[PDB]
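**Q** Could you have a look at this structure, given as structure tokens, before my questions?
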Amino acid sequence: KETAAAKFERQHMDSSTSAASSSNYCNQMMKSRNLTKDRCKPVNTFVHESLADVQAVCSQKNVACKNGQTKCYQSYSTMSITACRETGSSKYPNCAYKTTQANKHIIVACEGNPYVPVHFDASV
């Protein structure tokens, strides 16, 4: 099935746009990345950097994940990101999202050999 690295790339990588310009960016991107297929995925974050930049985060600041494991890494520098949150008036299959564009440090869980992002934990 899909590898954890490619799932992280489908759910969280959007290098070809430097930033979200539209309020509907999340409605479009959550639909086309297959995150509203059987359910509205309530929370997602897209990262607007190159794959090599995002993968370099796995050799940067080692920190604890929310689940208590220390396979997480915090980026030393801020990155262009867009957070997607399902709103109160959102009902499947018509999923509605608030788009929040921001320049924030990201924290990703890294795993495997090669050692790459498999999970987006948070942004700080």
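Chain A is numbered as in Swiss-Prot; shown residues: 27-150, in order.
Method of determination (from the header): X-ray crystallography, 2.3 Å.
Even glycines carry a Cβ here, placed using N, Cα and C.
Got these off Swiss-Prot a minute ago, pasting:
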- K33, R36, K67, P68, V69, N70, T71, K92, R111: substrate binding site (BINDING)
- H38 to A: Loss of activity (MUTAGEN)
- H38: active site, proton acceptor (ACT_SITE)
- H145 to A: Loss of activity (MUTAGEN)
- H145: active site, proton donor (ACT_SITE)
**Q** Among all chains shown, work out which of the binding-site residues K33, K67 has the most CB atoms within 10 A of its CB.
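**A** Output for this query is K67.
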**Q** Enter the number of other CB atoms within 10 angstroms of the CB of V69 (substrate binding site).
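**A** There are 11 such Cβ atoms around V69 (substrate binding site).
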**Q** Among all protein chains shown, how many Cβ atoms are found within 10 Å of the Cβ of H38 (mutagenesis position), not counting that one?
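**A** That number is 19.
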**Q** In Å, rounded, how far does the Cα of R111 (substrate binding site) sit from the Cα of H145 (mutagenesis position)?
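**A** Rounded to a whole number, the Cα-Cα distance is 17 Å.
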**Q** What is the one among the recorded positions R111, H145 whose Cβ has the most other Cβ atoms less than or equal to 10 Å away?
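**A** For the recorded positions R111, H145, the Cβ with the most other Cβ atoms within 10 Å is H145.
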**Q** Could you measure between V69 (substrate binding site) and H38 (mutagenesis position) for me? Cα positions, answer in whole angstrom.
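**A** Each residue's Cα considered, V69 (substrate binding site) and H38 (mutagenesis position) end up 11 Å apart.
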